[PDB]
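Report on the following structure.
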Amino acid sequence: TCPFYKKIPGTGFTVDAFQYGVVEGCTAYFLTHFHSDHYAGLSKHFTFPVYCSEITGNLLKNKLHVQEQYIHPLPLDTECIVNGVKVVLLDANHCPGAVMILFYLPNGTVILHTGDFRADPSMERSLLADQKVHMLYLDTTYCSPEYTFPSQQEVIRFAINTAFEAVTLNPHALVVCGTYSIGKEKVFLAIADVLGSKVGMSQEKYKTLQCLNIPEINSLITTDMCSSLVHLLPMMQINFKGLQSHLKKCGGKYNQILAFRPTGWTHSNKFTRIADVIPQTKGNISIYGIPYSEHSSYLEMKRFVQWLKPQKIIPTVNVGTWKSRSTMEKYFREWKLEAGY
Ligand code: NI
């Protein structure tokens, strides 16, 4: 049964609600982005209208084989009418194709659903600036002050300089980057650009990347592993055993691996500056864990919400425990009293 925080009152609409069978009263199903916790339940047998971005629609058609007649892509930053309700899709600064959705209810209420997002001050100059929002359905993944991490720009700087140093010291080193979903493509693309290489990968991952409208992508990626000195591997293989086994397959082309594991936040963020990060090393294999996040830090979240001044907030992440829910409500009240709304 579909939970309340996936339903949009006063409409026939649901958001990221594909795993509950046929939802009673739902005339249009919105999908914020192509991550499996959110698309869970879609397939080629789905026969209700799906509303999403153009990129999310390319992935629905090519990866899950949803038939074209049920896929309704919408342009961003553009007022659209769906089943007689005005909607707009905004960039969520999450993974490729990820959107937030503004719904303009017939009774005059305005609702923003952020999907998954990384809040940024640049959102304060989108179409959000123009009007009041009554209810916010908020990605609260890191809604606690302990959750600090660097900008994406600082993390990429660390990774490019680390990779370029290693391979200039040893021209026979291979760089490996872990992946399990779309998102975080800047990690491997930035590293391959500084090394003058294409990124090599499996046929299934190359397929996924071809759906993403990334400029000049044919120049950046390849399924020919032998021509490439940056390889992508499934995240599960990013460990000493998996990497040893990969090096064996490269036919004595390489004598060292440097590997990156993009994570979200980890507790070593509570102690160590990005500058000071060191790898785990066994023999000729080193593994860096780097805190590349596609969700808001606590401070980024707080700034967006205090700017938006919503009348009511409905969390969409960490809603399963009483202690979580109570923690989040406390922070929302602090933010409200501090800013005066
Ligand atoms: Ni996500």
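Numbering, chain A: per Swiss-Prot, residues 700-1040 in sequence.
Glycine is treated like the rest: Cβ placed from N, Cα and C.
Here the residue is the original one, but Swiss-Prot notes a mutagenesis experiment at this spot, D838 to N: Impaired nuclear focus formation, reduced interaction with PIAS and increased sensitivity to cisplatin. Cβ neighbour count for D838 (mutagenesis position) (all protein chains, 10 Å cutoff from its Cβ): 23.
Classification of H994 (mutagenesis position) by DSSP places it in coil, neither helical nor stranded. There are 22 other Cβ atoms within 10 Å of the Cβ belonging to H994 (mutagenesis position). Experimental mutagenesis at this site is recorded by Swiss-Prot as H994 to A, annotated: Impaired nuclear focus formation, reduced interaction with PIAS and increased sensitivity to cisplatin.
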Item checked: Separation of alpha carbons, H994 (mutagenesis position) and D838 (mutagenesis position) (Å) -> 8
Margin query: Helix, strand or coil for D838 (mutagenesis position)? Use DSSP.
Written below: coil
